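Take a look at the structure below.
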Amino acid sequence: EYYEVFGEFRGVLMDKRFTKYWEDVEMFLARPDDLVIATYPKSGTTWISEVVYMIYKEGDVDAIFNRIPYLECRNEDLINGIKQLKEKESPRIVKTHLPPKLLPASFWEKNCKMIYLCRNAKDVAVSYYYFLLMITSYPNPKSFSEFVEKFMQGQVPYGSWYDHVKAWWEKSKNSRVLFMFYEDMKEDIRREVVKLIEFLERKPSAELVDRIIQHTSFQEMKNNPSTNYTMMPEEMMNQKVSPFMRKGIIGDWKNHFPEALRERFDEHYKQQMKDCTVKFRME
Amino acid sequence: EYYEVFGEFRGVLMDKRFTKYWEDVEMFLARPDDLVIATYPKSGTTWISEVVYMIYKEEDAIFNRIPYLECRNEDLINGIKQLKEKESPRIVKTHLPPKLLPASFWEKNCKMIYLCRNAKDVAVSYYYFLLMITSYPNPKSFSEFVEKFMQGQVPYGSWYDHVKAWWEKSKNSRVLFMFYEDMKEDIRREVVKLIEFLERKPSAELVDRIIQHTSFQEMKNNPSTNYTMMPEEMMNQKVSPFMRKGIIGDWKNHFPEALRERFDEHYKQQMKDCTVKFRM
Ligand SMILES: Nc1ncnc2c1ncn2[C@@H]1O[C@H](COP(=O)(O)O)[C@@H](OP(=O)(O)O)[C@H]1O
Ligand SMILES: Nc1ncnc2c1ncn2[C@@H]1O[C@H](COP(=O)(O)O)[C@@H](OP(=O)(O)O)[C@H]1O
């Protein structure tokens, strides 16, 4: 059952396997040069992770989940992201989906640089729906509408999308925390890549920016076994049900939200984000 | 499908995930002080592994403390990688017949321990293992599985060829040969023998500690050794538990009269000229 698999932890619904040994996350030790990449699930985490990795390697083309460990991921003794990080050489790149109040405090104390990425809410809901169908140990939603009712209530893994975006937007007041959008990478990739190269204190030569653009397109990454998640067992992630690199577009909500549901969602959204100044792209 | 999952490799039926990158196993580099623990599947590997570990030490999972050499599942599981990062002295687990073991182990004259169990009881234990592993097709019936076992058409091949080849290798003083039934009927003697082979001093305290920590009851309730630290998506113990019965003679509850006579007759032909001594 749904609530046998997921449980509320300090006000946030979570996979019980990731909270059984919470002490290991709470007491994590950060290093001054660690870089944190944070996102709400299904907002483009894999895409921006590959872009940053290429920058670290000066455009020189192991699975991505080994090169950039998923911090809180844990499944008893078979999978352990904290252990992977303790054995990783500096400078480390860290992936997470946690809201600010649950992130290890050591990261704030050492003032580490961080990058936060978001995507428009309706398109996130469609992508997250297919993800639950893909993960074998997660109960399949009865219908898309049923899933959306839960999304609006914050009753899905990692909690409320609204609370997540608003809290991280507040944190981005700091010059060492960069805030970005999926739709901006889609409509103006060259500008977004140059911005990332400069934030990471490197030089944006024309040759470098070009290698990155060609290597990280949707067509390329869909055929790259290192980034398309085929290096992960079908017993856990069944891509025959739904592929990881699905569509990669803006606007798929138009093929899933019935008229009546869309109006209720948008109305609810306005009340939740009323006083938030974040600037999403007109689409 | 059975043959979509398994394929013959150099005359031995194997899980295709363990042979896709065979070069990594073939070229493996051994160290002079490495110790190899070898067995045919379901003969008591976990039991003797814990005994040897306690000896070395005078709670991470056992599959992390003692890496499974040829085990591989793309980039999620890799036993060779685990061994390259392990500090000496290393303890290595394997189910490979002598002709497939990395040659570096023979070249450096490493010490090894081989363990076996009577064939009929191995067949019962292996049958439940296939039901437990989610990615392995469930046999239609026990009899169907036994027909395949006699033909050597199960993972890791012929049990008969495996035991006969390792018995010949045990002529070497650095390769110790042991039996599951001897550990069951005379544990104190088998433990003292292992302590001496590993060049350590057998004492009252040491032998008794190991005896009580390695009983079937103790290991069944130890999360480090009962395999509950391994995902249910891969190993479903609701179908059948890893620490199942732990006895001698369960074949009496599974083999019909007619099948037993055919099996024993076949066994005779296969083991005709082998001097190995199983317990009555
Ligand atoms: N290079 C790329 N260009 C565009 N979209 C990409 C991409 N790489 C991954 N994606 C998309 O990012 C989403 C996965 O997000 P995450 O990595 O955070 O889990 C998927 O969305 P869709 O399901 O809408 O296709 C996926 O197709
Ligand atoms: N301490 C112990 N005492 C007795 N039997 C043990 C044991 N530890 C494991 N076993 C048995 O060894 C078999 C598993 O073998 P392996 O370790 O090679 O995979 C199982 O046999 P059964 O299925 O007959 O119960 C299991 O119960």
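Throughout, chain A uses Swiss-Prot numbering, with the displayed residues spanning 7-67, 73-294 in order.
Header says: X-ray crystallography, 1.8 Å.
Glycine is treated like the rest: Cβ placed from N, Cα and C.
The feature active site, proton acceptor is assigned by Swiss-Prot to A:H108, with experimental evidence given as support. The 3'-phosphoadenylyl sulfate binding site annotation in Swiss-Prot covers A:48-53, A:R130, A:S138, A:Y193, A:227-232, A:257-259 and is backed by experimental evidence. Residues or ranges marked as substrate binding site by Swiss-Prot: A:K106, A:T107, A:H108. Listed in Swiss-Prot is the mutagenesis experiment A:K48 to R, annotated as follows: Reduced estrogen sulfotransferase activity. Under the heading of mutagenesis, Swiss-Prot lists A:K106 to R or S and annotates it as follows: Strongly reduced estrogen sulfotransferase activity. Strongly reduced affinity for estradiol. Listed in Swiss-Prot is the mutagenesis experiment A:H108 to K, L, S or R, annotated as follows: Loss of estrogen sulfotransferase activity. Annotation of the mutagenesis experiment A:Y240 to F in Swiss-Prot: Slightly decreased estrogen sulfotransferase activity.
Candidate recorded positions: A:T51, A:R130, A:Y240, A:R257. Nearest to A:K106 (mutagenesis position) by Cα distance: A:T51.
Cα of A:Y240 (mutagenesis position) to Cα of A:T227 (3'-phosphoadenylyl sulfate binding site): a distance of 15 Å. Only A:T51, from the binding-site residues A:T51, A:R130, A:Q230, A:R257, place their Cα within 10 Å of the Cα belonging to A:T107 (substrate binding site). Gap in the deposited chain: 5 residues are missing between A:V67 and A:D73, whose Cα atoms are separated by 12 Å. Here A:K48 (mutagenesis position) is positioned 8 angstrom away from A:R130 (3'-phosphoadenylyl sulfate binding site), judged by their C-alpha atoms. In terms of C-alpha distance, the listed binding-site residues A:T227, A:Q230, A:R257 place A:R257 closest to A:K48 (mutagenesis position). Proximity of A:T227 (3'-phosphoadenylyl sulfate binding site) to non-local residues of its own chain (separation of 6 or more, Cβ distance below 8 Å) is seen for A:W53, A:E56, A:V57, A:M60, given in sequence order. For A:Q230 (3'-phosphoadenylyl sulfate binding site) paired with A:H108 (mutagenesis position), the C-alpha to C-alpha distance reads 25 Å.
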